[PDB]
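Novice: What follows is a single structure, and I will ask about it in a moment.
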Amino acid sequence: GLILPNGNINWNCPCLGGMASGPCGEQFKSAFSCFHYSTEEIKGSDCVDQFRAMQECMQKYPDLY
């Protein structure tokens, strides 16, 4: 699926790599890696600061990429 054979996230498939591609893309990558390695259940449950960061970044940066 979306996880590499080395346990990291597969940053080259179109949609998942595309949202990881850009300046706010580092926060998207940090939000997803924190959530994936935490395995808890709810999308971002103990990683919330990186999802809030993704929001403040991308609500200022729309299509200028």
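Just so it is clear, chain A uses Swiss-Prot numbers, and the residues here are 41-105, in order.
Cβ atoms here come from the backbone N, Cα and C positions, even for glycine.
According to Swiss-Prot, the domain 'CHCH' annotation covers 61-105, on the basis of sequence analysis. The annotation that Swiss-Prot gives for the mutagenesis experiment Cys53 to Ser reads: Does not strongly affect import and stability of CHCHD4 in mitochondria; when associated with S-55. No effect on disulfide exchange with substrate proteins. Does not affect interaction with COA7. No effect on interaction with AIFM1. Here the residue is the original one, but Swiss-Prot notes a mutagenesis experiment at this spot, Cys55 to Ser: Does not strongly affect import and stability of CHCHD4 in mitochondria; when associated with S-53. Nearly abolishes disulfide exchange with substrate proteins. Abolishes interaction with COA7. Here Swiss-Prot notes a mutagenesis experiment, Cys64 to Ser, with the remark: Affects import and stability of CHCHD4 in mitochondria; when associated with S-74. Here the residue is the original one, but Swiss-Prot notes a mutagenesis experiment at this spot, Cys74 to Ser: Affects import and stability of CHCHD4 in mitochondria; when associated with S-64. No effect on interaction with AIFM1. Annotation of the published mutagenesis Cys87 to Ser in Swiss-Prot: Strongly affects import and stability of CHCHD4 in mitochondria; when associated with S-97. No effect on interaction with AIFM1; the original residue is retained in the structure shown. Among the mutagenesis results in Swiss-Prot, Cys97 to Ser has the note: Strongly affects import and stability of CHCHD4 in mitochondria; when associated with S-87. No effect on interaction with AIFM1. The residue drawn here is the original one.
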Novice: Quick one: which of these mutagenesis positions, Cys53, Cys55, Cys64, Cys87, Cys97, have their CA within 10 A of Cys74 (mutagenesis position)?
Specialist: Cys87
Novice: Which residues does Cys97 (mutagenesis position) neighbour through Cβ under 8 Å, counting only same-chain ones at least six apart?
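Specialist: Listed in sequence order: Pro63, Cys64, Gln67.
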Novice: Including all protein chains shown, what's the count of other C-beta atoms within 10 A of the C-beta of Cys53 (mutagenesis position)?
Specialist: 12
Novice: From the DSSP assignment alone, can you count helix, strand and coil residues within the domain 'CHCH' (61-105)?
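Specialist: Helix (H, G, I), strand (E, B), coil: 27 helix, 0 strand, 18 coil.
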Novice: Quick one: pull the CA-CA distance for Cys53 (mutagenesis position) versus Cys87 (mutagenesis position), whole Å only.
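Specialist: About 23 Å separates the two Cα atoms.
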Novice: What's the CA-CA gap between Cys55 (mutagenesis position) and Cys87 (mutagenesis position) in angstrom, rounded?
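Specialist: Roughly 22 Å, rounded to the nearest whole number.
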Novice: Out of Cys55, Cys64, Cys74, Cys87, which of the mutagenesis positions is least crowded by other Cβ atoms within 10 Å?
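Specialist: Fewest other Cβ atoms within 10 Å, among the mutagenesis positions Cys55, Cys64, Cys74, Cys87, is found for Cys55.
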